[PDB]
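As structure tokens, the structure follows; a few thoughts come after it.
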Amino acid sequence: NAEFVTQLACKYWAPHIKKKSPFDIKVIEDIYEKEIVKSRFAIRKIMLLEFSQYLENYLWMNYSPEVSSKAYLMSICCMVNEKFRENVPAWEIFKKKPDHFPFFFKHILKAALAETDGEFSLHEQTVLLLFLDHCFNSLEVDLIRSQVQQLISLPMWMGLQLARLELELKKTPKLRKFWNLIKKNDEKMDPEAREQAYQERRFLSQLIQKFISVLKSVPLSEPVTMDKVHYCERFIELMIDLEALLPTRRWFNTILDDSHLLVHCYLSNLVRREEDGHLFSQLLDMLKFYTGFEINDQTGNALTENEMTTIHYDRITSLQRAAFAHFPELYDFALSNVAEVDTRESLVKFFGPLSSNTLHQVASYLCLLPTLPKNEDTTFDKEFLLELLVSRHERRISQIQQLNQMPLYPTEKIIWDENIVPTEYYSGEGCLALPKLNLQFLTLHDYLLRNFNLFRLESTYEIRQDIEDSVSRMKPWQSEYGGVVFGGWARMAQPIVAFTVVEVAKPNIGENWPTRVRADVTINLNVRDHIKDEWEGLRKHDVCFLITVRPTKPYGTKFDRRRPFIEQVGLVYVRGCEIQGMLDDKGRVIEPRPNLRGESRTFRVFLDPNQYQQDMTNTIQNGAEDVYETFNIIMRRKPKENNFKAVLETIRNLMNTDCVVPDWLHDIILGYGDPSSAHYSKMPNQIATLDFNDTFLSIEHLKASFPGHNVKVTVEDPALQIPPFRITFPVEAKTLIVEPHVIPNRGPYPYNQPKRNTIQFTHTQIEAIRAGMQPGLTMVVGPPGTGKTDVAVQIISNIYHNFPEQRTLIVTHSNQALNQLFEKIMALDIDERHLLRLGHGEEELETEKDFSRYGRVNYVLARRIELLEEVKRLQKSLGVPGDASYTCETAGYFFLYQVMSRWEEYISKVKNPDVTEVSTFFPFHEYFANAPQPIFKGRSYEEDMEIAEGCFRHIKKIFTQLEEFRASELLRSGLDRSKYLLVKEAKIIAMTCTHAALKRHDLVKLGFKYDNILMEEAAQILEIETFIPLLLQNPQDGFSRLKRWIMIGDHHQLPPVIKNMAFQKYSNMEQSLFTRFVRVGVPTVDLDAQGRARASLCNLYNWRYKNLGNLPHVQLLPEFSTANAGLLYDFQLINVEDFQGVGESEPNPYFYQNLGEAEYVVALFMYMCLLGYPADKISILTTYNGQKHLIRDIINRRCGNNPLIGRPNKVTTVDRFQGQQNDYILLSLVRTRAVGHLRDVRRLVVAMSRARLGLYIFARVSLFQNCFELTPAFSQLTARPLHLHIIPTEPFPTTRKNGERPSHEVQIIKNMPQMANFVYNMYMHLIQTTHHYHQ
Ligand SMILES: Nc1ncnc2c1ncn2[C@@H]1O[C@H](COP(=O)(O)OP(=O)(O)NP(=O)(O)O)[C@@H](O)[C@H]1O
Ligand SMILES: [Mg+2]
Ligand SMILES: [Mg+2]
């Protein structure tokens, strides 16, 4: 009935249909019963409804109390849930018309609590659970928060057992007055508002009771309906989210404990079902982590180890009090020391023999259960009563100890578990046992652990793929007797020839695992030399996997990749390892690498010590076979895709340090508290006066840079009002005091005057630069081409000059951004000896100078030589004898003894007074003879004195550098020399976030220090990889040394790449820290003037940003108003219908293509080349890799060996063209059936902004027009014709302007075949009339 739902849409609510039939309630009733319910809530049906804008255009705007029904409530929830599943904005229509939302919300609550199997089915109530989960996860929306407040505030405690309430009020006496105040205010309520309030206050506690009864209805072994299982799963998901968010946890945690839900769940039949309850069990483990989480519910602070111990000791103590006073059977227990009774074992020993009635009575004295009336039997099971008391009082290991016992490698028990390692096929219909990233975290441990686990589990997916491919290729077959033979070979995996554990070291004190486990693994490189080289290319810290297969198939049996991998190859074990090094023929671990002989190679590796202990324990205790005698395959990976273990290790070490981040950052990082509290205007150490140096080009530029301020200059003469400028900021209060000042003379060589900034920064860019110079958090949102890089280097330059004792860390996502920063840095007044760039390569040098450790060591060495030669020349100019050359050491002696002495004597004469005596007594005439003469001008004392001063500064700089360079005389190796630059010499240190994550351990060990962090591409960087650069150093006197945090990025462009999008769908793992901070509400500086593309093209994406306009040169330069030759419009959206009955096609699954679009795009590219376009100035983009390869295929098969037709600079996907651009972009959107991942507006914005001068898009226009999120772009694109307007008699280039009517014929191409015809005829006319000649 796809034609049914669509016809309804067209009639009643579809977009781009002028007139619709009026609202009819029966449409909602019919669609819900016959389309949604009858199809068993089929996802495709729900998608069609959601995409057709059912919620926005029919459901909500026609919703009222008078028309509300079951079908109406459910339909709204289905649409909202689907929007979450599709990651599109879910709440906008409610925000638009909020009036009836409170009524709607209250009735969702009623429906959720409705009697099981009653009016609402269990599935329908699961849908409601999920919807409510989304609500609780969305308290940032005022409309939702105002409804949810009453469900989760202190008054909810009226759902507590009366004795437990009193216990809590006694525990926190200050709570009682607030409790009383609530009871008083309740009196002022009318009877219905009171009843509504009480129902809301009891909702969650009553919901728990409903769950418990559903859970109990699950049989132990008999068949169970999946609807019960899924209800229970979604319920625990709700519990976790409520518990993992402080505002929802604060009062509800006590409620959850009072209900004893967790004990019910662990004793339940459902968890005991190994297959059915597996997901439920994993969700349960997550909930347990949070119900026992180490945080104070009221203060929100993390609990110390002492506080934990006290809590545990107080519980035992109160149990012993009750034991002593009321239970003779527990006399011995009550008198015993805590340690002797508080283990699970001891507690079972003491309470296990007791009757059900006695245990119930014990629990009642702890306010855990109601009193058991005299002579009554308890209704609770003994195992419940026992587990209640035992679990509550047993010793717990801390969160840290729990973390420190986790293996860092996935085993075969994890890699194929799709509850925690979902495939890319994950629809989003079921839930996963995964952490979620949103806005807030409980504590730093919570924050770090969520990222740890998400990184861990996501990386495991890629490992699965690598294992399945390489091991399948090896074709493991059975041989005789019962052995394995490999029918194939693999590049990335080899048969193990030998394996031996060679070291099991003793545990550190306390820890129960070996500190180190090592093994030797031998392979036989009976392979192609290319493969032999790659295997010998393994290096220290490279991670490999050790695999055990016991093949199931006879020899020759075909493998099917579609079938379950484990049964296919007989997968038994997977263990990870880390290369220490390859052995040489002297038995030494290789760190002048040798040429080994033969084809056998042995590697010494590290095994995960926690995994080793667990396996050994399993072997010793349970007779399990020794896993480490069974490995027969070893697999290596691509190094660039294989950093997971090192990142996890870094994150775990962080969790084991005190994590000292700035106190003004901690709360914001965790996502709570005032988001603006780290803004410079609110920092207590805000600096009043700043030197802006070369930031402003003139006093006019400065005045224009502060629109809302009154500028007062300390000097009236307009000729003295030139840069550099100091600016003092107040604390009338809109007044800026500007002081012009003079750069100190640097010597008699005018070329040694400093380089200067040439960028006339806008007032907005100035706000960013100003903020970056101040202490605190500075966030800059920089739309495409708004000058992010110029802002960055100006901030860096200003910090460099203002605070010469501070060090700046630069972190980016890509090496391209680093290349751009260093390029612009080179044009500014920054000494290259203070620059350093870290990286793992073997990276192509793209800048004019080399800023790697290697390049910088070399510069220092070469500069030292030149400077020591200057000292020699100085020596001789002074008439000091001595033929020996200087070292940095003797140069230092020379400066103090020969230079400073002469200068001090000189200053004593002329600065303690004629113009003539400035020059007459100047001690360095001969040294500066080579400089432009005369040195002194003889005009005034002040002038010549400063000229003399500058000469001394020149000489002093020589010796300052040599003193810095002495280290290269004390450190011979390039590695030690590079260490000196990193720890001491450099003032600006740059690297990628990737490198920062890998190298944090080494950096901390080196004593790396820095004061300021600047980041670019911030919204492209994963959350945890944004956090790690905050901690590349040790704390200083107990506090973070970090003074500034500047982040520059664009959350309206593409996010960090998540290989497996299931982790985005469920967990929002792609969300950057930058993006989270913007969402949290951290104030941002939004750059508002782009300078790389036409204003006309900018309109296609500037709607997405705050006030994004264009820079003057874009508005005024001819190059932006000159039309594109042979094309009427500078941009067009071109409709492409079917070609030979096909639209989108899929030759391989998910390898989306569109022959009609591809052929049209290539034909246009050919058309342009035949017009004389620079083929290199054209790049071709598409949203799918399948189409990319197809366009390439057609490029080679249609252009081929054509002299008149070049190649486009690139043929690639939009996602691979981030930060890149060309003059002309040809874009293919491919899809005809469904919109696909272009619905992500960020992908849209990137796609709309890759072109400087020309953008031509080929798509099924109708499909994308219907997409609500894409409307602001496509409503602009459809304002122009959807048939390509060509002007084939106008060659490239043209002087025709953008607006003027063309002086040639305009022909309209109405489809691709007509175009492919035209281009063929045009070319056959050009082959006859011309002849070009490349060979
Ligand atoms: N205030 C300004 N006045 C004049 N030109 C500017 C100004 N700000 C930036 N530009 C220039 O405008 C051009 C576009 O900036 P650009 O470097 O490409 O943007 P970006 O934010 O740094 N990176 P991207 O978004 O990928 O293009 C550059 O040549 C800049 O130098
Ligand atoms: Mg809001
Ligand atoms: Mg850039």
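The residues of chain A that appear here are 19-609, 614-753, 773-953, 959-1381 by Swiss-Prot count, in order.
Structure method, as recorded: X-ray crystallography, 2.3 Å.
Placement of Cβ uses the backbone N, Cα and C atoms for every residue, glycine included.
If you look up Swiss-Prot, you'll see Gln801, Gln806, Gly826, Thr827, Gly828, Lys829, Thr830, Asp831 marked as ATP binding site, on the strength of experimental evidence. All chains included, 25 other C-beta atoms sit within 10 angstroms of the C-beta of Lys829 (mutagenesis position).
According to Swiss-Prot, the mutagenesis experiment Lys829 to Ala carries the annotation: Decreased affinity for ATP and ADP. Loss of RNA helicase activity. Disrupts spliceosomal pre-mRNA splicing and leads to the accumulation of spliceosomal B complexes.
Cβ neighbours within 10 Å of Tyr1196 (mutagenesis position), excluding its own Cβ and spanning all shown chains: 9. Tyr1196 to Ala appears in Swiss-Prot as a published mutagenesis result, with the remark: Strongly reduced RNA helicase activity. No effect on ATPase activity. No effect on spliceosomal pre-mRNA splicing.
Separation of the C-alpha atoms of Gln806 (ATP binding site) and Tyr1196 (mutagenesis position): 43 Å, rounded to the nearest whole number.
Distance between the Cα atoms of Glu609 and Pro614, which bracket 4 unmodelled residues, is 10 Å. Sequence-distant contacts of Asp831 (ATP binding site), defined as residues of its own chain at least six apart whose C-beta falls under 8 angstroms from its C-beta, comprise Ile800, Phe802, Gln806, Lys865. Under 6 Å, Cβ to nearest atom of ligand 1: this is the test, and of the recorded positions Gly826, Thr830, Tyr1196 it is passed by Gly826, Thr830. A break of 19 residues separates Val753 from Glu773 in the model, with a C-alpha distance of 10 angstrom spanning it. Between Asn953 and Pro959, the deposited coordinates omit 5 residues, leaving a Cα-to-Cα distance of 8 Å across the break. Cα-Cα distance from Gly826 (ATP binding site) to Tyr1196 (mutagenesis position): 33 Å (rounded to the nearest whole number).
The recorded positions near ligand 3, defined by a Cβ under 6 Å from one of its atoms, are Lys829, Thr830, chosen from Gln806, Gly828, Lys829, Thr830, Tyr1196. For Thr830 (ATP binding site), the same-chain residues that are 6 or more apart in sequence and have a Cβ closer than 8 Å to its Cβ are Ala858, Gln861, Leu862, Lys865, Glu1062. It is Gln806, among the binding-site residues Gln806, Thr827, whose Cβ has the fewest other Cβ atoms within 10 Å in the structure shown.
Shown in sequence order, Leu719, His723 are the residues of the chain, 6+ apart in sequence, with a C-beta less than 8 angstroms from the C-beta of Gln801 (ATP binding site). You'll find the Cα of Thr827 (ATP binding site) roughly 36 Å from the Cα of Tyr1196 (mutagenesis position). With a cut-off of 8 Å between CB atoms and residues at least 6 apart in sequence, the same chain places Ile800, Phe802, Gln806, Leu1133, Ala1135, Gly1137 near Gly828 (ATP binding site), listed in sequence order.
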